[PDB]
Amino acid sequence: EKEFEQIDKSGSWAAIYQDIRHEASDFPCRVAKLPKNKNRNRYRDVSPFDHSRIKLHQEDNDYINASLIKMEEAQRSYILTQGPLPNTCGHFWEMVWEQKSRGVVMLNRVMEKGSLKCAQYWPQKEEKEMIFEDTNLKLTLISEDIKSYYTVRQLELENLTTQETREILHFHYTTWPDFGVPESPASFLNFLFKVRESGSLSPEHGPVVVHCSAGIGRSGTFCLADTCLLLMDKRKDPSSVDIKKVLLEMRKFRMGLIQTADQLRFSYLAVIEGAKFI
Ligand SMILES: Cc1ccc(C)n1-c1ccc(O)cc1C(=O)O
Ligand SMILES: [Mg+2]
């Protein structure tokens, strides 16, 4: 609150953001850069660090552009990944299956600014299921709840090899503007609360899988707000929760979390407003 007003009045958002970017950790991404993985990486997207990458349980190629963000004190984990490519939808759902995730959080529309941001990786009609032959998975739309700011879908994922099925919840925030950030964090906070209310972020399940469009953040704002709000509830002194410190901690696991000074300001606003509600 006080820190927000001081930065806002002095026009220091870009300076604070540049300092975070300059202090952000840099770890190798050697596996991501291997020639055989060139078509598994979305152009203009970041690469996962070797130390925190999620490995597919496959003998030939274990690579997927996804990272595990593990927040020790908050007891929260998140898998941050790129929006699936036309050839990586099978890998994406293999990761959801292997990591025992209950929720997938999508913070972009399939088309934004007249360009495709990710493959249509889930079925749009109940009777038209998707089959991922490469990873032997079937995915069916069970139900859809379309709201004004976001849509929730219940999906059924089937391992065709064993016929075992799992219910996956798809939380799709459909109203993040093509340019900049939302004017108010209210709908984004309601979306985060809806994800929380589903059990998708809880330790009884594998990490939630979060993604957006290449190189333009968003995913970081979701995880950063969730972890900050949880720490404010857990700590004896909620005012000791430093969002810049939490962000730098998350940045140890995946690069590029919070891609603009506007997203940093938006993250502060979502945490301040969310703490007032909680
Ligand atoms: C109850 C329902 C009908 C259709 C869906 C997709 N649902 C959900 C199922 C689980 C969940 O956590 C949220 C929702 C919802 O729409 O709020
Ligand atoms: Mg129909």
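Note that chain A carries Swiss-Prot numbering, so the residues on display, from first to last, are 4-281.
This entry, so its header tells us, was determined using X-ray crystallography, 1.8 Å.
Backbone N, Cα and C atoms are what each Cβ position is placed from, and that goes for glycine too.
Quick look at what Swiss-Prot annotates:
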- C215: active site, phosphocysteine intermediate (ACT_SITE)
- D181, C215, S216, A217, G218, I219, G220, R221, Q262: substrate binding site (BINDING)
- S50 to A or D: No phosphorylation (MUTAGEN)
- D181 to A: Substrate-trapping mutant (MUTAGEN)
- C215 to S: Catalytically inactive mutant; abolishes sulfhydration (MUTAGEN)
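Features as recorded by Swiss-Prot, highlighted on the structure.
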{"residue": "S50", "record": "mutagenesis position", "DSSP class": "coil"}
{"residue": "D181", "record": "mutagenesis position", "DSSP class": "coil"}
{"residue": "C215", "record": "mutagenesis position", "DSSP class": "coil"}
{"residue": "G220", "record": "substrate binding site", "DSSP class": "coil"}
{"residue": "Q262", "record": "substrate binding site", "DSSP class": "coil"}
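Once Cβ contacts within 10 Å are tallied over all protein chains shown, the recorded positions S50, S216, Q262 are led by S216.
The two recorded residues, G220 (substrate binding site) and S50 (mutagenesis position), show a Cα separation of 13 Å. On a Cα basis, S50 (mutagenesis position) lies 14 Å away from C215 (mutagenesis position). Once the Cα atoms of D181, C215, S216, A217, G218, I219, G220, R221, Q262, the listed binders of substrate, are compared pairwise, the greatest separation found is 14 Å. Here the CA atom of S50 (mutagenesis position) lies 10 Å from the CA atom of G218 (substrate binding site). Here the C-alpha separation of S216 (substrate binding site) and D181 (mutagenesis position) works out to 11 Å.
Taking Cβ-Cβ distances under 8 Å and a sequence separation of 6 or more, the neighbours of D181 (mutagenesis position) in its chain are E115, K116.
Neighbour counts were taken at the CB atom with a 10 A radius for the binding-site residues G218, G220; the maximum falls on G220. Report note: the substrate site is defined by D181, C215, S216, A217, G218, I219, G220, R221, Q262, and the residues of the same chain whose CB lies within 8 Å of the CB centroid of those residues, excluding them, are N111.
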